[PDB]
Amino acid sequence: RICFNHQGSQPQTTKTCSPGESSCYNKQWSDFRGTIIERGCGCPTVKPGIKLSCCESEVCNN
């Protein structure tokens, strides 16, 4: 599994996940500086106030 791992709308970067990892994620929140969109391998646990979107296909998290 390969997932995008770039922040926001910056140029796209990819990450090859650990063997057996089938998911990619897109996490979004806002802080005092602006809106943050992070991407990576896996499907991390839901923390309060964070928007999380997980998918299970190649580079599915743009």
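Residue numbering for chain A follows Swiss-Prot, covering 22-83 in order.
Placed from the backbone N, Cα and C atoms, the Cβ positions cover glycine too.
According to Swiss-Prot, the protein carries these features:
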MUTAGEN   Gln31 to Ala  210-fold decrease in potency of inhibition of Torpedo marmorata acetylcholine receptor
MUTAGEN   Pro32 to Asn  2.2-fold decrease in potency of inhibition of Torpedo marmorata acetylcholine receptor
MUTAGEN   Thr34 to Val  3-fold decrease in potency of inhibition of Torpedo marmorata acetylcholine receptor
MUTAGEN   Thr37 to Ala  2-fold decrease in potency of inhibition of Torpedo marmorata acetylcholine receptor
MUTAGEN   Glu42 to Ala  No change in potency of inhibition of Torpedo marmorata acetylcholine receptor
MUTAGEN   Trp50 to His  8.6-fold decrease in potency of inhibition of Torpedo marmorata acetylcholine receptor
MUTAGEN   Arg54 to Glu  187-fold decrease in potency of inhibition of Torpedo marmorata acetylcholine receptor
MUTAGEN   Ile57 to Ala  7-fold increase in potency of inhibition of Torpedo marmorata acetylcholine receptor
MUTAGEN   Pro65 to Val  3-fold decrease in potency of inhibition of Torpedo marmorata acetylcholine receptor
MUTAGEN   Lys68 to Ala  32-fold decrease in potency of inhibition of Torpedo marmorata acetylcholine receptor
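Within 10 Å of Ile57 (mutagenesis position), counting CA to CA, the mutagenesis positions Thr37, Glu42, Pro65 contribute nothing. Annotation note: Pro32 (mutagenesis position) sits in a coil segment as assigned by DSSP. A count of other CB atoms within 10 A of each Cβ picks out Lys68 as the most crowded of the mutagenesis positions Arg54, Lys68. Using a 10 Å Cβ-Cβ cutoff, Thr34 (mutagenesis position) registers 11 neighbours. Checked against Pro65 (mutagenesis position), the mutagenesis positions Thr34, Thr37, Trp50, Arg54 differ in C-alpha distance, with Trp50 being the nearest. Neighbours of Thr37 (mutagenesis position), defined as other CB atoms within 10 A of its CB across all chains, total 11.
Neighbour density for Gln31 (mutagenesis position): within 10 A of its CB lie 8 other CB atoms from the protein chains shown.
Counting only same-chain residues six or more apart in sequence, the Cβ atoms lying under 8 angstroms from the Cβ of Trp50 (mutagenesis position) belong to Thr56, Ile57, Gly70, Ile71, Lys72. Cα-Cα distance from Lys68 (mutagenesis position) to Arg54 (mutagenesis position): 20 Å (rounded to the nearest whole number). Reduced to three states, the DSSP call for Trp50 (mutagenesis position) is strand.
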